[PDB]
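Below is one structure, written out as structure tokens, with a few remarks after it.
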Amino acid sequence: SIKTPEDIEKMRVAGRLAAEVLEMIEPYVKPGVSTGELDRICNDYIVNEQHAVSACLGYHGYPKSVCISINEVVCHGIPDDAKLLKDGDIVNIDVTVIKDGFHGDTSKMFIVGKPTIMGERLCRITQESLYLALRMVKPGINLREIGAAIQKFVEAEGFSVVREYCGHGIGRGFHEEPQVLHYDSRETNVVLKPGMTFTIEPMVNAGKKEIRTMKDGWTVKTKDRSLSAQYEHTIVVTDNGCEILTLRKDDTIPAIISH
Ligand SMILES: O=C(O)c1ccc(-c2ccccc2C(F)(F)F)o1
Ligand SMILES: [Mn+2]
Ligand SMILES: [Mn+2]
Ligand code: NA
């Protein structure tokens, strides 16, 4: 669907709120803190300060407000008061808020304590894969091209792209069409049009692409237990490119990408 100027404004608000949850939580992401407390901090902020709601809680039965995944956990890590962050960890906090009917969806990696060169490299490359994709977004381009570019860049780094999950259209619905694969697929045939709003959120494994879902029916880890990183932004396709609706102060890419 093509969002209207009004809907896009609402997406800007929702996207900014999502991004600000990530900016707000940054100081709390330090050695010793539990992912459970991080989640509570994020939820209180979303509800009490942003006057918004987490779109995650309850979705497909998800128990928490945000997803927090550490190191080998690929995605959907469930915040737990007993899971503490430690020196060297790489942690993804994935946020999605609903404000005035629209969704803002974004995530980023945080390196805890003294960074490891491997962790820093995986996160940097993963973000760069998102960035290169964002720089390709504009009317007329096929999502297949973008997915192909992400995969090519990631694999060239000796990393892999997780296939079970993809980006997605977003708006009044958390996950709307189209599906945004982060790898080349013969099934992908979607030509971008102005006003389209979707996410790009590649999950990159340091090791093999295969994953394993834990027995809590949520937590996903790399099959080989290698590190996995993910970054995500919600965007709106413009006439000559795109606008990142979930940009943060620490992002090293412009909010408005012109061509
Ligand atoms: O960025 C996303 O699109 C995202 C993060 C987590 C999920 C998800 C996917 C399937 C079922 C439940 C959830 C959620 F509840 F954790 F949001 O979707
Ligand atoms: Mn997300
Ligand atoms: Mn998403
Ligand atoms: Na991870």
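Shown for chain A, in order and in Swiss-Prot numbering: 4-262.
Just so it is clear, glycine is given a Cβ too, placed from its N, Cα and C backbone atoms.
In Swiss-Prot this protein carries:
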- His79 to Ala: Reduces activity 100000-fold for the Co(2+)-complexed enzyme, but only 2.6-fold for the Mn(2+)-complexed enzyme (MUTAGEN)
- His79, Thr99, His178: substrate binding site (BINDING)
- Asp97 to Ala, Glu or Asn: Reduces activity 50- to 580-fold depending on the metal ion bound. Binds only one equivalent of the divalent metal cation with affinities identical to the wild-type enzyme (MUTAGEN)
- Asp97, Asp108, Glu235: divalent metal cation 1 binding site (BINDING)
- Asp108, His171, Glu204, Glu235: divalent metal cation 2 binding site (BINDING)
- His178 to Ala: Reduces activity 9000-fold for the Co(2+)-complexed enzyme. Binds only one equivalent of the divalent metal cation with affinities identical to the wild-type enzyme (MUTAGEN)
Listed recorded positions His79, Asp97, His171, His178, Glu204, filtered to Cα within 10 Å of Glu235 (divalent metal cation 1 binding site): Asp97, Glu204
Secondary-structure category, per DSSP, in which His171 (divalent metal cation 2 binding site) falls: strand
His178 (mutagenesis position) - helix vs strand vs coil (DSSP): coil
Cα-to-Cα gap, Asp108 (divalent metal cation 1 binding site) vs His79 (mutagenesis position), nearest whole Å: 14
Pairwise CA distance, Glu204 (divalent metal cation 2 binding site) versus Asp97 (mutagenesis position), rounded so that it is a whole Å: 10
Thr99 (substrate binding site) and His79 (mutagenesis position), Cα-Cα, nearest whole angstrom: 12
Cα separation, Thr99 (substrate binding site) to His178 (mutagenesis position) (Å, whole number): 11
For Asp97 (mutagenesis position), the number of other Cβ atoms found within 10 Å of its own Cβ: 22
Cα-to-Cα gap, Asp97 (mutagenesis position) vs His171 (divalent metal cation 2 binding site), nearest whole Å: 14
Which of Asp108, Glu204, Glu235, all binding-site residues, has a Cβ with the fewest other Cβ atoms inside 10 Å: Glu235
Number of Cβ atoms other than its own within 10 Å, given for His171 (divalent metal cation 2 binding site): 19
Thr99 (substrate binding site), number of other Cβ atoms within 10 Å: 29
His79 (mutagenesis position) CB neighbourhood, other CB atoms within 10 A: 21
Sorted by sequence, non-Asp97, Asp108, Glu235 residues with Cβ within 8 Å of centre, divalent metal cation 1: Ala21, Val98, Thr99, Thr109, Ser110, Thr202, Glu204, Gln233, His236, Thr237, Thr249
